[PDB]
Amino acid sequence: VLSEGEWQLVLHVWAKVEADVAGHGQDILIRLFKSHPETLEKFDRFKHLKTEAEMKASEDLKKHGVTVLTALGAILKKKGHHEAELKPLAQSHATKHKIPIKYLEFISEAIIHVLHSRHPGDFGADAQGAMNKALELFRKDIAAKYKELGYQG
Ligand code: HEM
């Protein structure tokens, strides 16, 4: 479980992400798609996008970025009491979208890269540590629902 202090480090930097949800969402998805191109192939909506410049220009991608970060934010702010929010997400991602747990690890790494670029002063090693723990908790709870439903390990 995270401590109350580790949750404070997480939510202090998240309040900053919330000053520019759309800009953050874009940087994260682009980083994901460039670092792990197989992830782009899950999105019928985006797989036409070939270059970073085309990605940066897509308003539809920006929109999805806001969807992703807004769902994540609502989970983080529950501080691990996140059952009601996480269950519908794991169900759709397991059964409808077919998203391997490994890809959740990839987008975790993208989130932490981007936070580090935009918010150095609020994202030191102790914050990076807390954020890593929070994302692991997110993954571990998703993985439990995946196993229940019979989805890939
Ligand atoms: C922090 C991780 C993520 C969060 C919070 C998240 C959240 C969401 C939300 C809220 C939606 C819309 C409602 C629904 O379908 O459940 C969605 C849709 C989707 N997500 Fe995720 N997602 C995450 C990770 C991923 C990753 C890693 C991928 C793919 C590699 C993925 C692929 C998709 C696809 C294919 C859709 C449908 C988009 C569309 O075609 O409209 N998601 N996600």
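Numbers in chain A come straight from Swiss-Prot, and the residues shown are 2-154, in order.
The header says X-ray crystallography, 1.7 Å.
Each Cβ is built from the backbone N, Cα and C atoms, and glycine gets one as well.
According to Swiss-Prot, the domain 'Globin' annotation covers 2-148.
Cβ-based neighbour count (10 Å, all protein chains) for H65 (nitrite binding site) stands at 16. The nitrite binding site feature in Swiss-Prot is assigned to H65; the stated evidence is similarity to another entry.
As annotated by Swiss-Prot, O2 binding site applies to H65.
In the three-state DSSP classification, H94 (heme b binding site) falls within a helix. Residues or ranges marked as heme b binding site in Swiss-Prot (evidence: experimental evidence): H94.
Quoted from Swiss-Prot, the note attached to the natural variant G122 to A states: In metmyoglobin. Neighbour count (other Cβ atoms within 10 Å of the Cβ, all protein chains): 8 for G122 (variant position).
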Seminar exercise, completed: Simplified DSSP label at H65 (nitrite binding site) comes out helix
For this session: Provide, as an integer number of angstrom, the distance between the C-alpha atoms of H65 (nitrite binding site) and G122 (variant position).
Result: 28
Problem set entry | For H94 (heme b binding site), nearby residues of its own chain (Cβ under 8 Å, 6 or more apart in sequence) | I100, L105, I143
